[PDB]
Amino acid sequence: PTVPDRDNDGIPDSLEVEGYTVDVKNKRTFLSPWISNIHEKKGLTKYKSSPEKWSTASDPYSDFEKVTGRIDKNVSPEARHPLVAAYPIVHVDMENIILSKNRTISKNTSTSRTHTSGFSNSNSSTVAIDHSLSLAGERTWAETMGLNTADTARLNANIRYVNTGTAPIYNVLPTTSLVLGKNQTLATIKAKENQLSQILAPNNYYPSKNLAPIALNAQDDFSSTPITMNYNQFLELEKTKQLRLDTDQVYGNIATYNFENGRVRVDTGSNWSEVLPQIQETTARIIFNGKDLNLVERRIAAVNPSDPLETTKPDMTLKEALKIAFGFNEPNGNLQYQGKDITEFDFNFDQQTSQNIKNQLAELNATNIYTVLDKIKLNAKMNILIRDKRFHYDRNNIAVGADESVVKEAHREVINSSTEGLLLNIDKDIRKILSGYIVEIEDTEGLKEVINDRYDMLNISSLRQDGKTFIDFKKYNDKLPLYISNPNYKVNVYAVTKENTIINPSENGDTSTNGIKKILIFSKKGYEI
Amino acid sequence: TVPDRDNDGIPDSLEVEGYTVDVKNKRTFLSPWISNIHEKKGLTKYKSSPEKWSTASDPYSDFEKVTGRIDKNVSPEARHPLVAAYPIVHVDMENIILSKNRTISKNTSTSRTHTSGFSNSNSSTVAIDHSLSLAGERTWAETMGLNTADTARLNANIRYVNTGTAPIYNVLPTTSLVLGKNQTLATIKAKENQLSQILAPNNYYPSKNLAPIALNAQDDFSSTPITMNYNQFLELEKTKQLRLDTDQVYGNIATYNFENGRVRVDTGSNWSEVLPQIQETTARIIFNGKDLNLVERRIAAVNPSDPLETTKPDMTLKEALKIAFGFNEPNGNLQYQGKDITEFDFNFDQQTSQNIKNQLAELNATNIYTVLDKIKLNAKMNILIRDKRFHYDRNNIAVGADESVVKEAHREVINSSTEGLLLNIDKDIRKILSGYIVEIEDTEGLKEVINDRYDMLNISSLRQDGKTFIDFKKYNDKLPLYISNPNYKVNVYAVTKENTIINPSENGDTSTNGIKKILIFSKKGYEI
Amino acid sequence: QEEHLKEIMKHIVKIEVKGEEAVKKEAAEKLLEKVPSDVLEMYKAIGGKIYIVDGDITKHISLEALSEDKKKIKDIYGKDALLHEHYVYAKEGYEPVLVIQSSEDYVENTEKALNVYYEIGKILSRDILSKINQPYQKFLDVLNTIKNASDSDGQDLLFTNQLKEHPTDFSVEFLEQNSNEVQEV
């Protein structure tokens, strides 16, 4: 019969264009043409692909292997589908630093992978150093560290690498340069040689959470203080507390599947630094912050009118893209992600993509995209950003705040209240936009006494091991319980979100929380405790 | 003539249904499982995947494993196709020595550890002996002239232990010593072109017959590689324990060549490329039954989400234990050389826990020990089965036990005299007893403890015939045992590790006063 | 490398979908093919013919009204199985009938095919040849050579427990008095 197969990818031509699916028959797996009535009840997915592409996504795994499972068992599940490119995405996460002069300020940091606007295909992150005063007496860093006009401080940090992509990196580990301010490059962290012999499967850390993180300073003799830094730099750092970590895309080799013995061997000829360019010019990019407010990037194969070979890829409608790339489903035919309807999200587009979609909205005579969702065609190179509509965001698309009404609603469940603190149970996502709480006491006649009355004394909210938030008064108190001048006096509590926070003392070094917009969060009389 | 898609020698139908190889006088042939003629002959019933060249995913084909054409060093129990064969190397530190850049030389004991969200990486844990070999050597800080501005040198001896199931050949793992939470003292070099020997499973390198590898090079690489400022030494004194973390960068793999039957190390295949597959498609079972050491095995289980992966034969928990460790059914009741399956605990990670609660719901059962043979294993579950009778610490090492169990193990006095006891106790108990407290009781209720110092308990030795012998004269005054009254009771107490004190108290008390002691012996003065 | 893809490719890529019920008809017909045709003509000549049911073999008009008591059957391996679960039964009487339950897995696996062929052999020996008493000395002579032979597990493979306890060699009288045991072998 010589069933025709030009692309030489195992699946015959007719099958790829019309729809097929792999289904395990008791112990033997066979490929079958999609039958509408007998396969749907079994919960099998309808695959489609390109009859002229050995790999529709253009990544190194053929159309046949992805759906059949003959593949590096580490490729993330969501990438098994033939229309989702599988490639690595490595960024650097810095946990904490320490400083001194060539009496060491050691503060813990929190990092988030960033993305800003005209946004380009290069990964970068952003660390934010904690500003709260661990020591009472450590007012003004300039003095806690003996920094003089003609001195230089030494920097020694700990970092870990994070793989948030969908495929493993193997031998090499990328070079990445730290930069303070707009263009002041302080140091480039060397690419250690022949040491990352382990694997970074998607959503894993290197080195793992159970081992010491890789010390940034060598601790050897390579440079006495590689991170030198004149005085003026230290000043910007004191004003901004921000550092950027730019990383390039030089990953390792690729792991291929061998038919002869089923061995997965690292081939030394093929290298990710040759493939990524292909993927980045033939796919639509979708960025989503839905799961835990972290930026997840996926690439979907879309058609490109100008190129013959490219019209071969199956048409991909936006609605289906969200379904197969992230996990959206249809309990009642309404697109939703774990309860949250698709309508609670924004759609933002780059100027090109924006223009293109305006056209698409014209030939259909519709104004609300949330309706015509199943009629939007994706072409190559569009960039789409789906962000939660309820939270406020900064310039680098990081979650930074929210509307007060949401903040209050998140607190309407008071599990317990006493004179020693609150034990709340709040939805894990909100507590990533709250910097701290202001506690105050109110005289029966309207007076106001704020307990922790200093700008740098807000980090008073810890988290218990059972996920119950616990606020401790004695932390930034005088290690004494809470006193009340009247069992009828109301106790008011305000919360301050990051966006509305102050990061340095004011002009005249004011430390009071006066000119800070505060949202009321609690108010029970003295006897209601 | 017979379809064989996986191209692994065995035909399709045989692989799915069950087969076994059985030698007919001198020729080996593969045959379909016949229930009556193979079972009486003691042959094992195999199953495998018709679409996997190696169902386990390790580097040996389904056909080679069961037929024996394979590196003769893979341990026997891993010859069965559903048990992954791979190495597991950890570091064992036998003893250290210290001085200043007056040498504290103590013997150490190490145990492979495992703690809790527990991950796939081997680590060990040393414990330094605390007992006072010298009477006068109170406070190390002074026995070694250590000053606030001094530095101590560390010099240990180590050997490598392979507790896995397959051999490593050329490379030997890099391993970093770490004290406390994050103060990394040193990284043990990967000696180059020196591990030309072999680590077969359950073997040592270097062998028990050779001097252990000196940790410090004794060359010029670093004058005192393990330097150490004062503050660490203080912290070290409070905790008296270290960790040895090792990674998994092993060597190449030895493969079997069909043309002439030679086993040659191919330089293309490297264990560091295979391990990730195994770690993502098998169920992990931890067992501390044999000798209270953590033995880890991996069994190939199905993963619903993946077509190719659904091909592997289903494994019920009971079946896993039968082929991986040696459990059997003399009377249909699970036991490991007598101890019934009921004497063990089952602990599960949160994911696996969730999965098993479902499994227990569609069967309407509450005691897992009954419906045990009806529990499906899925890929990536982690199961830890520990003996229910012993107490455990934070790093899941055996540390103590309930007193009641301890006493019956001692109720057999083979001999008693005025110089000590010679017992014959079950080899497993003496890994949770730190030492013994001896005391004498006046006819009117007084109490005189002979070795009345916290660091003076190690008085119990073991004779060459496995009979434990407790020596009083060791930490006594080299004098025999006196008794003020043939009516005076003689009390002996034992102190398990978990219940031990490791440093002098707040006001530097050295008496065994505030130590919880369990009574183990009490005979009349005349009887002794 | 290009070579191997084809073999795996052909086995997995079923070009067309036979159908939901066609496969069933095709499986049974292929199975009976392997048995020599001449056996089928002897069966038809002596009367009743095999009809393939689709549902629970336990409930069929031809078999429901007869032999309710004989619910206990022994597979080829000697282990007992209930009839309802079992997938093939046969009955010896005035109307010799053989019934096989249709299934799609007779070509792929073998344990199921073995029982069908096993039932054809029992009908042949007990119902066909018995009309001529064809099993006789030649069959008995080979039989005798198996019992007395160097540690030959062959006995274990074909003899039941009852046979393993006859001390001397087999005799022409025994077959006459007991003819179910020999016909089974």
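Shown for chain C, in order and in Swiss-Prot numbering: 65-249.
Quick check of the header: electron microscopy, 3.8 Å.
From the backbone N, Cα and C atoms, a Cβ is placed for every residue, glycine too.
Experimental mutagenesis at this site is recorded by Swiss-Prot as C:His68 to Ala or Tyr, annotated: Impaired translocation into host cytoplasm. Here C:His68 (mutagenesis position) comes close to no residue that lies at least six apart in sequence on the same chain with a C-beta under 8 angstroms from its C-beta.
The note that Swiss-Prot attaches to the published mutagenesis C:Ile72 to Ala is: Does not affect translocation into host cytoplasm. A helical conformation is recorded for C:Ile72 (mutagenesis position) in the three-state DSSP classification. Here the Cβ of C:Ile72 (mutagenesis position) has 18 other Cβ atoms within 10 Å, regardless of which shown protein chain they belong to.
Taking the Cβ of C:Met73 (mutagenesis position) as centre and 10 Å as the limit, one finds 17 other Cβ atoms among all the protein chains shown. While the structure shown retains the original residue, Swiss-Prot records the mutagenesis experiment C:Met73 to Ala with this note: Impaired translocation into host cytoplasm.
Sequence-distant neighbours of C:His75 (mutagenesis position) (same chain, 6+ apart, CB under 8 A from its CB) do not exist here. C:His75 to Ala appears in Swiss-Prot as a mutagenesis experiment; the accompanying note says: Impaired translocation into host cytoplasm.
DSSP gives C:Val180 (mutagenesis position) a helix state. According to Swiss-Prot, the mutagenesis experiment C:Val180 to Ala carries the annotation: No effect on PA-binding ability.
Quoted from Swiss-Prot, the note attached to the mutagenesis of C:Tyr181 to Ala states: Loss of ability to bind to PA. For C:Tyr181 (mutagenesis position), the count of additional Cβ atoms within 10 Å of its Cβ stands at 14 [all protein chains shown].
Counting every protein chain shown, the number of other Cβ atoms lying within 10 Å of the Cβ of C:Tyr182 (mutagenesis position) is 14. Under its mutagenesis entries, Swiss-Prot includes C:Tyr182 to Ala with the note: Loss of ability to bind to PA.
Under mutagenesis, Swiss-Prot gives C:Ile184 to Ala with this note: Loss of ability to bind to PA.
C:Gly185 to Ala appears in Swiss-Prot as a published mutagenesis result, with the remark: No effect on PA-binding ability. For C:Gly185 (mutagenesis position), the count of additional Cβ atoms within 10 Å of its Cβ stands at 13 [all protein chains shown].
Swiss-Prot lists C:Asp220 to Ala among its mutagenesis entries, and the accompanying note reads: Loss of ability to bind to PA and loss of toxicity. Other C-beta atoms found within 10 angstroms of the C-beta of C:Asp220 (mutagenesis position) number 14, with every protein chain shown included.
For the published mutagenesis C:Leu221 to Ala, Swiss-Prot gives the following note: No effect on PA-binding ability and fully toxic. C:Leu221 (mutagenesis position) falls within a helix when secondary structure is assigned with DSSP. Sequence-distant neighbours of C:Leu221 (mutagenesis position) (same chain, six or more apart, CB under 8 Å from its CB) are absent.
A mutagenesis experiment is reported in Swiss-Prot for this position, C:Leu222 to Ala, and the note states: No effect on PA-binding ability and fully toxic.
Around the Cβ of C:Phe223 (mutagenesis position), the number of neighbouring Cβ atoms within 10 Å comes to 18. Under mutagenesis, Swiss-Prot gives C:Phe223 to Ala with this note: Loss of ability to bind to PA and non-toxic.
Of the listed mutagenesis positions, namely C:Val180, C:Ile184, C:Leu222, the sparsest Cβ surroundings within 10 Å are found at C:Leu222.
Those mutagenesis positions from the list C:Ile72, C:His75, C:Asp220, C:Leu221, C:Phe223 that have a Cβ under 8 Å from chain B Cβ atoms: C:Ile72, C:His75, C:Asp220, C:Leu221. C:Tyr182 (mutagenesis position) has C:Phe223 as its nearest neighbour among the mutagenesis positions C:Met73, C:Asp220, C:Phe223, going by CA to CA distance.
Checking each of the mutagenesis positions C:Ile72, C:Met73, C:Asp220 against C:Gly185 (mutagenesis position) by C-alpha distance, the shortest gap belongs to C:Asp220.
Among the mutagenesis positions listed (C:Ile72, C:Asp220, C:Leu222, C:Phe223), C:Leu222 has its Cα nearest to the Cα of C:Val180 (mutagenesis position). The mutagenesis positions recorded for this entry are C:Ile72, C:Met73, C:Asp220, C:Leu222, C:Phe223, and the Cα of C:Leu222 lies nearest to that of C:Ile184 (mutagenesis position). In terms of C-alpha distance, the listed mutagenesis positions C:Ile72, C:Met73, C:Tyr181 place C:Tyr181 closest to C:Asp220 (mutagenesis position). You'll find the Cα of C:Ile72 (mutagenesis position) roughly 31 Å from the Cα of C:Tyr181 (mutagenesis position). Looking at C:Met73 (mutagenesis position) and C:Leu222 (mutagenesis position), their Cα atoms lie 41 Å from each other.
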